[PDB]
Number of protein chains: 4
Amino acid sequence: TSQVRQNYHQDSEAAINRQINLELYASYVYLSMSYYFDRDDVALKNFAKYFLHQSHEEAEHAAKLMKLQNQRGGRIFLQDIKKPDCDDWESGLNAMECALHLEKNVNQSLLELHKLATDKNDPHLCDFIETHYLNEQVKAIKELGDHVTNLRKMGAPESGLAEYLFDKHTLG
Amino acid sequence: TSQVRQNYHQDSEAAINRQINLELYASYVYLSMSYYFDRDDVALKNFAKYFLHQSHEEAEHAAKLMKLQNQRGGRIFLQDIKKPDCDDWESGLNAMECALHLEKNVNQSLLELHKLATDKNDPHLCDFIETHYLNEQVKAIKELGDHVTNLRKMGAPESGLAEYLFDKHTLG
Amino acid sequence: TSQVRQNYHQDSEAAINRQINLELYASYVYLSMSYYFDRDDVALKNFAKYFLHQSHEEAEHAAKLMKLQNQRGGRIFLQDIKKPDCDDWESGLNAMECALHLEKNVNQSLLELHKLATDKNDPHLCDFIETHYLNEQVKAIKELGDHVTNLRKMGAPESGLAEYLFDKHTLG
Amino acid sequence: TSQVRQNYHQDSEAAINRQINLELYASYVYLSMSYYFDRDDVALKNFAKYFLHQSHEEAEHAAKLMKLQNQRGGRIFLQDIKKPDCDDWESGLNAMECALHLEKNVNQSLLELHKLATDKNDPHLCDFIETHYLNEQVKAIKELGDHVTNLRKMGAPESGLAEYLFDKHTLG
Ligand code: NA
Ligand code: NA
Ligand code: NA
Ligand code: NA
């Protein structure tokens, strides 16, 4: 119906809406993590800062998807942003592992979206995904994997000194 | 249980958690409005910009509340961020009226929170609310009322020229 | 025959030549529009400026396609640039609607070109189209749709005041 | 009797004098801690610097209270500044825990002062306490709690390496 809509399948529109909700959910998870590390009984300031930055970045990814939805003449349908799985993330290492799992889940969703766009012969949508989301996800996954490896090698979560020093030296 | 907790009632902690969720919900409503005005069949760029700025400000208010929760030794319990009431906000004037209603609802919640903090003799929480939330809410309500008045006087929503010119001159 | 030619199908070469001609035709249409709004009995300077800028941009798109043709070892075959459909474009709103229709036609041609390049397994040509043409077209279509929406809402073409104010505030 | 005195109860004046003495005592405790960490057999320079800064800040808080006493027409009655409980503070972690306990005691005194001022309907005194003392105390308590948490997690006081690294990385 939109005067600008061209080569934009309804399935693609629906998938974009689902991706918007997933990105908002990921941002909310990161927010929860960030303020977990701000707790007085956790007190890892750079973990909190790292996850807060991640949250803001995820928010921006969601917003970019909404912008695309409008650009292509699709209609944004928002849904509830579900609360994260955990209130207490239990350690820096556990939070990093959960973030890695989350980023891989988002990446899988993006790959499914790219598959759909390819099936619908929507080169603009494919190129948008590749340009703005896929390599960002690969880099994020690599960085989180590096963090997890380093934390495990340093002796986290059992060694509190490990998480303290990782907070200072890697995230600081 | 928190080593930093002092003169922080459990009722106040719960009310702060509810306020956090309300602020996140308000931010989400503003986001929905912003991207409604970004639609090709609405195309009011400065309305979109205004509501996007409002959304970011609300997000920051929520985050400040979470920071307080941690500062006082309370524990943040996040909840689902419900989707906004509307997908289609129908006009600049209607969006402004809905935003006014929303801001007054948030203000009423903040006033109830202040009443609770006064009843619990929590001067720090009272002062926090007064310093960071109450006057901001009064100013926001006044600004939205001004916008609604001007839009109505110009002939919105029936006159599209009114909303166009208000977009340019007041929000631009 | 070209020493540089590699994985460049003759069908792709022919389609590129057709695209070159289409881009030149679009530039010529925009030129006609621009100088229509420069007429003393139309006198919408920023409409003229907008369409002149569009014309120059289209010319540059054509030239970029010719550069690609040479880069890949294809041979440029120019054809007559047909005159635009209209000498008199009748209004700012009508010109914007015609420009929207034209941009969607160019976009459809580009999508067909991308389909051909995908069928011929020419990833370089696909990537060229995606990187330099597809998102530019989506943005142009969105912008024109916004202009059309705003002009219609303001009361164009009947209200001359609408086109005057749109000339000043949006295109100025 | 003072020409400037207005709505300043004698009970409030006495409580302000007691608060002045408490702030001076806290400054003296911090001074003792600071020079404990300057000992050659302790030798934690940034612990010493941190506690010296805390001492100076407490002194300034006391002085601000005296200024208020004069502003409101009360009369300053100084009392002996009692020596701190300990000469030897035994470790960085123990000093931080004692500082946390001290700050919470000062905060409790300030809250009692605010309760008194509210009971006497002295909004100026209430606002003074809220503006200059309450949030400062909350922040100080939160910071000390964070320090205590980090020191405990790193393995202090048993691990001298923990206190050394905390000295360098957090307090440095
Ligand atoms: Na993302
Ligand atoms: Na708010
Ligand atoms: Na073009
Ligand atoms: Na003090």
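Since chain A takes its numbers from Swiss-Prot, the residues it shows come out as 6-177.
Cβ atoms here come from the backbone N, Cα and C positions, even for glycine.
Here's what Swiss-Prot has on this protein:
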- A:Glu28, A:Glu63, A:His66: Fe cation 1 binding site (BINDING)
- A:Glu63, A:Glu108, A:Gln142: Fe cation 2 binding site (BINDING)
- A:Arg23 to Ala: Abrogates interaction with NCOA4. Fails to localize to punctate lysosomal structures (MUTAGEN)
- A:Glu28 to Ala: Reduces iron binding and oxidation rate; when associated with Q-87 (MUTAGEN)
- A:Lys87 to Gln: Reduces iron binding and oxidation rate; when associated with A-28. No effect on iron binding but the oxidation rate is severely reduced; when associated with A-108 (MUTAGEN)
- A:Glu108 to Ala: No effect on iron binding but the oxidation rate is severely reduced; when associated with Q-87 (MUTAGEN)
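Nearest in space to A:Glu63 (Fe cation 1 binding site), taking C-alpha to C-alpha distance over the recorded positions A:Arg23, A:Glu28, A:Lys87, A:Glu108, A:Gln142, is A:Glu28.
Distance from the CA of A:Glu108 (mutagenesis position) to the CA of A:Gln142 (Fe cation 2 binding site) is 7 Å. Contacts of A:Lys87 (mutagenesis position) defined by a Cβ separation under 8 A and a same-chain sequence distance of 6+ are given as A:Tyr30, A:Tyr33, in order along the sequence. With a CB cut-off of under 6 A applied against ligand 1, none of the recorded positions A:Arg23, A:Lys87, A:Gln142 are retained. In sequence order, A:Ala31, A:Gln142, A:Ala145, A:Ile146, A:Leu149 constitute the residues six or more apart from A:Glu108 (mutagenesis position) in its chain with CB-CB distances below 8 Å. Rounded to a whole number, the distance between the Cα atoms of A:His66 (Fe cation 1 binding site) and A:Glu28 (mutagenesis position) is 7 Å. A distance below 8 A between C-beta atoms marks A:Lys87 as the recorded positions from A:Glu28, A:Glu63, A:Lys87, A:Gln142 lying next to chain B.
Between A:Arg23 (mutagenesis position) and A:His66 (Fe cation 1 binding site), the C-alpha separation comes to 13 Å. The residues near the Fe cation 2 site, meaning same-chain residues not in A:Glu63, A:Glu108, A:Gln142 whose C-beta sits within 8 angstroms of the mean position of the site's C-beta atoms, are A:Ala31, A:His66, A:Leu107, A:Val111, A:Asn112, A:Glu141, A:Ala145, A:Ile146, in sequence order. Cβ neighbour counts within 10 Å, taken over all protein chains shown, single out A:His66 as the most crowded of the recorded positions A:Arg23, A:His66. Cβ atoms within 8 Å of the centroid of the Cβ atoms of A:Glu28, A:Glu63, A:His66 (the Fe cation 1 site) belong to the same-chain residues A:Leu27, A:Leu29, A:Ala31, A:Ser32, A:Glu62, A:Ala64, A:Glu65, A:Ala67, A:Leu70, A:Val111, site residues excluded.
For A:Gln142 (Fe cation 2 binding site), the number of other Cβ atoms no farther than 10 Å from its own Cβ, over all displayed protein chains, is 19.
With a 10 A radius on its CB, A:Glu28 (mutagenesis position) counts 25 other CB atoms from all the protein chains.
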